[PDB]
Amino acid sequence: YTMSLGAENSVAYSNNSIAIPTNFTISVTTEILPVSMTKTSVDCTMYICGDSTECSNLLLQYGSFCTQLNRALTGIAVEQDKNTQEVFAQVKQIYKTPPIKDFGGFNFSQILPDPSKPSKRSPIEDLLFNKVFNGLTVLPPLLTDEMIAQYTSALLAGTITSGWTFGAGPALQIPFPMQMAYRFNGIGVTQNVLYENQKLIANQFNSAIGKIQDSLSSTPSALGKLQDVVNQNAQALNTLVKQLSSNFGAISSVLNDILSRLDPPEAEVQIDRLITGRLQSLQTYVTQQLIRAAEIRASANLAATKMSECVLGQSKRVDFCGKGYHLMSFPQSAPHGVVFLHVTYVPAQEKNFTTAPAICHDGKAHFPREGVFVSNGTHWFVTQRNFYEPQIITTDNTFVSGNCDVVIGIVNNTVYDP
Amino acid sequence: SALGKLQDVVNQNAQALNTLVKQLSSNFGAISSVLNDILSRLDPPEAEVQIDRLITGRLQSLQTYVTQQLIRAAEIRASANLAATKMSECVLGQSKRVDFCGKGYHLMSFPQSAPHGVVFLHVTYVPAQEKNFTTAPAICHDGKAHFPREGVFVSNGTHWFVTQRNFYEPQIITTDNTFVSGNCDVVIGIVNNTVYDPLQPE
Amino acid sequence: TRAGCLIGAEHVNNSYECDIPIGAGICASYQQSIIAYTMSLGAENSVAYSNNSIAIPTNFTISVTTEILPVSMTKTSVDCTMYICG
Amino acid sequence: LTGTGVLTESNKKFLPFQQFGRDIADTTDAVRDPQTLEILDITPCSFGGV
Ligand SMILES: *[C@@H]1O[C@H](CO)[C@@H](O[C@@H]2O[C@H](CO)[C@@H](O)[C@H](O)[C@H]2NC(C)=O)[C@H](O)[C@H]1NC(C)=O
Ligand SMILES: *[C@@H]1O[C@H](CO)[C@@H](O[C@@H]2O[C@H](CO)[C@@H](O)[C@H](O)[C@H]2NC(C)=O)[C@H](O)[C@H]1NC(C)=O
Ligand SMILES: *[C@@H]1O[C@H](CO)[C@@H](O)[C@H](O)[C@H]1NC(C)=O
Ligand SMILES: *[C@@H]1O[C@H](CO)[C@@H](O)[C@H](O)[C@H]1NC(C)=O
Ligand SMILES: *[C@@H]1O[C@H](CO)[C@@H](O)[C@H](O)[C@H]1NC(C)=O
Ligand SMILES: *[C@@H]1O[C@H](CO)[C@@H](O)[C@H](O)[C@H]1NC(C)=O
Ligand SMILES: *[C@@H]1O[C@H](CO)[C@@H](O)[C@H](O)[C@H]1NC(C)=O
Ligand SMILES: *[C@@H]1O[C@H](CO)[C@@H](O)[C@H](O)[C@H]1NC(C)=O
Ligand SMILES: *[C@@H]1O[C@H](CO)[C@@H](O)[C@H](O)[C@H]1NC(C)=O
Ligand SMILES: *[C@@H]1O[C@H](CO)[C@@H](O)[C@H](O)[C@H]1NC(C)=O
Ligand SMILES: *[C@@H]1O[C@H](CO)[C@@H](O)[C@H](O)[C@H]1NC(C)=O
Ligand SMILES: *[C@@H]1O[C@H](CO)[C@@H](O)[C@H](O)[C@H]1NC(C)=O
């Protein structure tokens, strides 16, 4: 079939019609990013020549190719620890949550460490981790999964107990509901909306978090982005190893068989063929790892940016910290990567109102100081743009600039003076 | 070590060139690494074989060098793009991106020229000497719920004030720095206080 | 250690900031002799959180930090024919 | 069949006709001793970077 690009949706546009959300939902979305790559290390001489002295001596005729290859892989291995550090080690102190988790109805039990498990991982982190001979060795990460989990929990503790202040200076404690109120202001929604609907908001939040764990559990492909990295590197190593079975024109792919059959004057020729082929195979591997490493580095840099802007603060960048109006984010540790739970404010249940650019009163043009002028069909009100809350139009929520003969579409109404 | 980031680039390129040059001393299976020695000893029918070995090895060495320079160039390009972004957002403006223009609240930045690079001096505002206050989401007065227009309601233990969130500056709570929304029976943790009306005296 | 067998470094219980990375949470430093330890991730800091307590800065400082970025690379040029054949 | 490594008793159930085995790398990792018909596993001698 010819693919659909999405459902068609006409907007009820007119020169005096505005839609304003009378409700909203709290949505939590998951963003999964690769941070690090398996720190592989290949011993060039052993890969090519094994323990053969005769081959090793011939390998030296090629100069320092093996030094370059060993060096390139070492450089990658170092980068991988740098990548992890840049993303997770963004907090100087290891912050702890209080013994009593009273956050005004907000339940963080699925993102905070579960004390009953030796791994000290959150219920979600636990789920994320559950989902994902020839001179070839693998080096361990500098930071163990436990240490990465500790960094994550510190970031969570800071985010929950001191908002974003710990990401700028010292951690300044603040009631969670009050923190959320500030985050509402940050998206153009007045703080009273948070408090008046605090119970609803906490419930929508708690529900959304529960959905995250269920979504990940029931969606095996959810962490494909991390699994793809693992698969690509495993595939690269398997290919590199398989190349040792190739003859490359030699009488045998086995160096020991050549040496047991032939004298040096003839063995050299057969060995040279294996060296050329195996050296070429190793160069191919390293080149691909350098290119792949660059991609991982870019991802790690993106993850580090999100850690700073989505977790250690509130972003005003659209689609940077989830789809919707960013409120806050919570990091979760994952296998060779990081998972961000983005908490966004999403407008809901909008309705049509008649609007005007200004109100005409006593010959003066009055403009809304913060909101927009709307009519329910009989009366004009001024309300905040992101949430329907129809206030009486007064001199304390409007300002005057010019007369009524300038503004196009200006309407006649009363402006109340307290 | 402060400029290690710039020195590392210099070292990597110098190292790459040194390696490329050293490869000219390799035989690659030839009787000699020196092309002139091969030509002075052998006739074309035999020299060709020895030369071909040097060409293969040297061509391979040069291809290795160039590939590494292309990959390395990509890293430098990315860094330059980041530097250009910071020049625009940290120097030619004030950033609201956390940790983008230094650690703290970005005020401004000043660029400085450096060897094959740029150095940014990030001037940030860093909060200091905080103290504990008792706070409330709203003040209850005359049955109405009053919320702070800009700051936060805080108590020093006996009196309630409204102050800007990033710097302690305890103002009297008045109708000119709060707004009303709903009654006192909705907000959780609302506290009783007086909200001063500047018009009441007149 | 999980990184292999480390010989010559004295293992201690005290955790410090990482100096020379060994791997798997282990770092080494010169303190004199070379020692091995599990790296610290930073000092622990509990926040005095409660449902009605806020901290507000009564002062501030002006901090200047330095960020150093590479912009350009040496513009090398290699004559392929001359390099190979002189 | 020559090489260097550590010979240990194998728990691999070779069929009556199989003389040696290979791993996923397609390299010998087990042999049948030509005199005793004992199956031996072959592992490389301890190695690693320093
Ligand atoms: C926070 O939410 C968790 C669930 O995610 C609550 O734990 C559940 O508590 C009920 C009892 O009310 C048990 O039947 C469930 O088996 C528990 N589930 C899990 C995963 O532990 C937890 O009690 C909530 N905390 C608060 C303060 O409400
Ligand atoms: C705004 O939407 C929320 C749901 O997102 C409404 O809350 C639900 O109300 C129904 C009853 O109609 C209950 O059965 C649900 O359990 C409630 N959900 C939650 C999370 O509490 C809310 O009433 C709506 N508000 C307005 C003004 O429409
Ligand atoms: C506004 O009116 C149009 C009809 O002109 C209707 O299609 C649209 O759904 C209405 N919008 C809302 C939010 O009710
Ligand atoms: C508009 O709002 C006012 C005040 O609540 C109400 O009295 C009036 O009936 C409303 N008009 C319509 C058409 O709903
Ligand atoms: C909208 O267009 C109509 C003409 O169809 C015009 O009469 C009306 O004044 C316009 N209103 C505004 C706000 O432009
Ligand atoms: C508004 O009222 C004035 C009279 O004060 C009148 O002249 C003007 O035409 C009216 N404008 C509209 C859009 O009704
Ligand atoms: C607030 O009080 C706690 C004790 O409950 C204390 O540890 C903390 O340092 C105080 N904060 C400030 C800024 O004085
Ligand atoms: C709170 O501030 C007021 C006004 O400066 C002062 O009179 C009062 O003594 C202060 N209370 C405490 C506990 O410091
Ligand atoms: C804080 O919790 C206590 C119970 O320990 C409760 O009495 C008090 O009203 C709560 N205050 C707020 C602002 O939630
Ligand atoms: C605030 O004062 C009212 C009386 O006007 C009283 O009914 C209410 O319980 C008081 N609330 C608090 C938290 O003191
Ligand atoms: C570290 O502490 C353990 C006890 O938990 C002790 O047995 C061990 O000897 C100590 N090691 C050193 C050298 O500090
Ligand atoms: C000779 O080899 C056979 C295996 O083919 C074995 O069964 C037999 O016992 C061996 N005899 C001696 C003396 O080793």
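Chain C is numbered as in Swiss-Prot; shown residues: 645-675, 690-744, in order.
Recorded method is electron microscopy, 2.6 Å.
In case you wondered, yes, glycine gets a Cβ from its N, Cα and C as well.
Here Swiss-Prot notes a mutagenesis experiment, C:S673 to A, with the remark: No effect on O-glycosylation by host GALNT1. The local packing around C:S673 (mutagenesis position), expressed as other Cβ atoms within 10 Å of its Cβ over all shown chains, amounts to 18.
Neighbour count (other Cβ atoms within 10 Å of the Cβ, all protein chains): 18 for C:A653 (variant position). For the naturally occurring variant C:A653 to V, Swiss-Prot gives the following note: In strain: 19B/501Y.
According to Swiss-Prot, the naturally occurring change C:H655 to Y is described as follows: In strain: Gamma/P.1, 19B/501T, 19B/501Y, Omicron/BA.1, Omicron/BA.2, Omicron/BA.2.12.1, Omicron/BA.2.75, Omicron/BA.4, Omicron/BA.5, Omicron/BQ.1.1, Omicron/XBB.1.5, Omicron/EG.5.1. Sequence-distant neighbours of C:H655 (variant position) (same chain, six or more apart, CB under 8 Å from its CB) are C:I693, C:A694, C:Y695, listed in sequence order.
In Swiss-Prot, a published natural variant is listed as C:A701 to V, annotated In strain: Beta/B.1.351, Iota/B.1.526. A coil conformation is recorded for C:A701 (variant position) in the three-state DSSP classification, outside any helix or strand.
Within the same chain, no residue at least 6 positions away in sequence has its Cβ under 8 Å from that of C:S704 (variant position). Record note (Swiss-Prot), natural variant C:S704 to L: In strain: Omicron/BA.2.12.1. The unchanged residue is displayed.
Variant annotation in Swiss-Prot: C:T716 to I, described as In strain: Alpha/B.1.1.7; the structure shown retains the original residue. DSSP assigns C:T716 (variant position) to a strand in the three-state reduction. Here C:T716 (variant position) comes close to no residue that lies at least six apart in sequence on the same chain with a C-beta under 8 angstroms from its C-beta.
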DSSP state at C:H655 (variant position), helix/strand/coil: strand
Chain-internal residues near C:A701 (variant position), provided their CB is under 8 angstroms and they sit 6+ positions away: none
Filtered C:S673, C:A701, C:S704 - recorded positions with C-beta under 8 A from chain A: C:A701, C:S704
Cβ under 8 Å to chain B, applied to recorded positions C:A653, C:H655, C:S673, C:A701, C:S704: none
